[PDB]
Amino acid sequence: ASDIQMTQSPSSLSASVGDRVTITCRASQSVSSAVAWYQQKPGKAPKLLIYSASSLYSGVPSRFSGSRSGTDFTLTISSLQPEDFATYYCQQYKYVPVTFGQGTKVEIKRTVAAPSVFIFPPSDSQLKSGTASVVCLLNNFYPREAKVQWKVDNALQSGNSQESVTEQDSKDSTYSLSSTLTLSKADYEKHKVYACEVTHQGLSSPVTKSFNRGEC
Amino acid sequence: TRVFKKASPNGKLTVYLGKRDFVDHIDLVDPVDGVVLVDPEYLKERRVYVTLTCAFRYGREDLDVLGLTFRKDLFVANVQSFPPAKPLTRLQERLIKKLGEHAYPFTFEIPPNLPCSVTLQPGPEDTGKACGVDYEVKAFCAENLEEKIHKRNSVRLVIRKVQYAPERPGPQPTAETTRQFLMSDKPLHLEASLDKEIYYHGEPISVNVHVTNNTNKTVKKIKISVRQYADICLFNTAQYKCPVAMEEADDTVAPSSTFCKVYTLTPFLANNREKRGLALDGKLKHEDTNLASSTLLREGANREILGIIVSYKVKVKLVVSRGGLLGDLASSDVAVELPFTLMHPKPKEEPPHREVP
Amino acid sequence: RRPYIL
Amino acid sequence: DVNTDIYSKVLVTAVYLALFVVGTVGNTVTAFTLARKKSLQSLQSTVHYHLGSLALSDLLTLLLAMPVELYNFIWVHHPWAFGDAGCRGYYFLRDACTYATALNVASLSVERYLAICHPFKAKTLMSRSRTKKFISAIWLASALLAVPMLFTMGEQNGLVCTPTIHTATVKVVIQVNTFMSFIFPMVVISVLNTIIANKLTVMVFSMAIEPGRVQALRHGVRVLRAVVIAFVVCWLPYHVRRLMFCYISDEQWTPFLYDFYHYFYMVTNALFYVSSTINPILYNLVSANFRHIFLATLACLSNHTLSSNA
Amino acid sequence: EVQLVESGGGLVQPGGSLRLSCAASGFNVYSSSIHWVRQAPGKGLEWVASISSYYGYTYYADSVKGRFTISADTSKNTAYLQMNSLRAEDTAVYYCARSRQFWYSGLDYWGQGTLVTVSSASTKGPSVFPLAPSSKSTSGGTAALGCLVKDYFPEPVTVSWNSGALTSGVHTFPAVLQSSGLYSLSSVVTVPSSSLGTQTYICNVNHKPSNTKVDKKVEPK
Ligand SMILES: COc1ccccc1C1CCN(c2nc(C3(F)CC3)nc3ccc(N(C)CCO)cc23)CC1
């Protein structure tokens, strides 16, 4: 066993309260029943759910169950509660180079809502500092597609764009995307047309918000 | 549903055992149930015998060559399975259903008072198979029992007879001695104890030593040692000792003074690797196994049983130096041995096949 | 007698 | 006025030094060998105690006799260093060491006889503590019956070391010395060794020298007889010479017996020293495990089991 | 009570050294194995080093063997890990986990975790530049306001709008690490346009780890 890859099939999973979901992991080589499952809340230590690929760790609720078929393994959540939103890792421990799964985020789904788009120009003090920061804000979108662009001076800028997505809300259960663009001192004055196109899947057609210098 | 299959070097015979560790409850040992799958076309009206063997492996120091071990049977059982002449088990029924009619079940009853799988720790200069008590399941195609067993049509599978810690805790170990050093001045009292009777592997052993000196002599040092006793009966009944842990403390007790301290020592294999002949637990092939568990024997026991019997004691020793008539070279040591049980608790899964580099 | 040695 | 060739004396000194170094090295490695290491204690075979005691006795004999004996008798004989007290203590130590060697060999023979001829009667009347007490008692008896050497020895006037007691007292002391040093040990060594040899010959056994290991004895008869017929060659000349010291006329009225007795002393002390060297050689020639450990210490100088589902 | 307490994680220079300690409690080092598992920020779990301490074994990852060293101190019931020749890819949150020594695996007990940051950049205070609200381009009913925080190495700042008096569904996106090595986060909030001309929208940024506080005010144009 030079190395064993514990490939988890779903990277992201959307479900609802009371639903039944399954996470399947495939080993690169037979590991016998030496497989464990872990639950990791965001920003916390992982918790052992089941071991031996079928055995339930003491204290873990009976809604969790694991089963082996072949070189593949399965963790089952039956009637998942809201307290099951986490990332789940599969670990084989049959060999010393112990390997985990890539992880599977299990998220609560709901009805799609129309995102809200805003544009914030960089400050004049920032311009006097020799730096530019063109940003646009996406608020309350469910599908998690997003993927905004800029189309600066009818040119699709790419590479230097930075984006950040907040965590799923406890009461809203939606994602907000903040995208930032960094430009040089003379680049902001060179281009007088800016925009932030949204290719979101949550609405019928793409929507582009445009901006120009001297516009409030 | 997990079973072990081992085919013959050619591939005609195949044995199917569910477990590979069979717990020896002191009253009864778990039956060695299995299933042998045969191929009439190759056999040509032969028989398929299945043998359960308990064999004591040993070495010779006379031979010029090294690693040439031997074997010394102490339990042999035979079962003919192809012409079948105690019904099947649920696992046997499932295997028969999944393999059809050319699968023929076998079962073995291991009588009580047989040795458990113990392996003696080999030296670093050794290059052969380890010594100790080893079990084995062997199914082969032979017309006669006495006929030569060509290895091509036989399957050897190693199994382990094991024991687990008794659920009921035992009485707390405790011993005491009084020694007088040819003066009858006053008794030197020593009392030692352990917290519990049954210890698991890797747990600390808490020794509560309590010395009450009334003599006119000084207790120079107090040594606490954990010793392993192995009764090997290969050819003649023997006995062996090996300290698996030791604590040397310079605690001093003055005349007409009392001393109380709790020493904590833990037996483990890391500091005992170079002790050749140390009794370890049974090995499947050559894996790392802990120190041998204590051998549980029936209250009404036949005694003098073959193989290896493992026991553990904690020894506390007071190194008293005589004064007034010598140069302290002499040291009349008073001491105490405390027996305890070192086992594993009852599990819920198979011990081996967890971690391997 | 010659006991020079034993 | 001692007549001896200088070349002969030099050769004797060289042979003595070679035998001394060989015996010291062998007994030291033997002593470190029967250190029992760890986990090698059979708790039923007590030959290690007797073997180590015999090795210590031989090594002490060599160390406490040869350096003093050479420079006092063979190399130079006229002067003396330690005075009368030292010249008496040296003879006392020599007597104690010889007694310890003889009694240790006899005790080893007795223990082996008890183990082999009557194994049923052995464990009942033997133990490790009893063996340790016996080993201590042999040395105690050696010192107790060697103190006559301290009592009779003295320094007259030429730094002679002849005993100061009268001729009758010296003769009686030498008689009891040779008796308790040869006659008692050798009869036991003969009869018990013959009994073991004939009991082994008719048997034509097993020795668990380790947990789960066994060994055999290659020459448990030839060596068992050599340990007898080598103590009539190493002890007998030396003891008969020290008996001919007195109680037999008066030096036979000044014949060449002077040079005869000087050569007697040289040869007899050589044969006495040979016994302190022969023992580890006989130890390596009877036990293979012992030979292996001795040499190692001196060096410091089929398909697969698959899985399926039911 | 069975728990593992970690210590010794922190920011170091690239090529430097570190010594994380896992103070065990409630179990013994000879009846359990101790393993070190790290998680890069926003990544999966990875095993680094493990010590048996009953068989005297120490195992290291394929990228960790030549630099790391795990050890156990039985007297204080503690395990350590000597991290040396640290590079950029060594940044992670390191957990120490317990496993039963005898016939069990699956890490049933974990420590809280200590973040080990390995970068050449140094501590620096933040700077705030307000984001001008767009009263024409935006189509949402409630106008959005926010300010930008950037160029600070220590752990993220805490920006409170109007000292926490603004409760309008404010969002603080997680801080992002830039190429130069300085973090940057943003805080946004949607406020109805009725109170744009009356309600003050002020932000206060506190960076006590770097000891810097900059306050700026945002106003629609
Ligand atoms: C000095 O040798 C003497 C002197 C008097 C009587 C017996 C011996 C024997 C001692 C050594 N050897 C042994 N003989 C026997 C017999 F009794 C059967 C003759 N058993 C042994 C058992 C062990 C052993 N060791 C060297 C210890 C380690 O291996 C030696 C012997 C042969 C001569």
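All chain B residue numbers match Swiss-Prot; in order, they span 6-90, 95-366.
Determined by electron microscopy, 2.8 Å, according to the entry header.
Each Cβ is built from the backbone N, Cα and C atoms, and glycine gets one as well.
Taken straight from Swiss-Prot:
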- B:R169 to E: Constitutive active; enables phosphorylation-independent binding to GPCRs (MUTAGEN)
- B:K250, B:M255, B:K324, B:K326: 1D-myo-inositol hexakisphosphate binding site (BINDING)
Count of other CB atoms lying within 10 Å of the CB belonging to B:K326 (1D-myo-inositol hexakisphosphate binding site): 19
Residue, out of the recorded positions B:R169, B:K250, B:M255, B:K324, whose Cβ gathers the largest set of other Cβ atoms within 10 Å: B:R169
Whole-number Å value of the largest CA-CA distance among B:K250, B:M255, B:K324, B:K326, listed as 1D-myo-inositol hexakisphosphate-binding: 16
Inter-residue C-alpha distance, B:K250 (1D-myo-inositol hexakisphosphate binding site) and B:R169 (mutagenesis position) (nearest angstrom): 24
Anchor-to-anchor distance, in angstrom and between Cα atoms, for B:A90 and B:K95 with 4 residues unmodelled between: 12
Pairwise CA distance, B:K324 (1D-myo-inositol hexakisphosphate binding site) versus B:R169 (mutagenesis position), rounded so that it is a whole Å: 31
Alpha-carbon spacing, B:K326 (1D-myo-inositol hexakisphosphate binding site) to B:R169 (mutagenesis position), which is rounded to whole Å: 37
Pairwise CA distance, B:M255 (1D-myo-inositol hexakisphosphate binding site) versus B:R169 (mutagenesis position), rounded so that it is a whole Å: 31
B:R169, B:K250, B:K324: the recorded positions whose Cβ falls under 8 Å from a chain D Cβ: B:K250
Three-state secondary structure, which DSSP defines for B:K250 (1D-myo-inositol hexakisphosphate binding site): strand
Residues within 8 Å of the B:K250, B:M255, B:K324, B:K326 Cβ centre (excluding the 1D-myo-inositol hexakisphosphate site residues themselves): B:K232, B:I233, B:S234, B:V235, B:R236, B:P252, B:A344
Where B:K326 (1D-myo-inositol hexakisphosphate binding site) sits in the secondary structure, as DSSP reduces it to three classes: strand
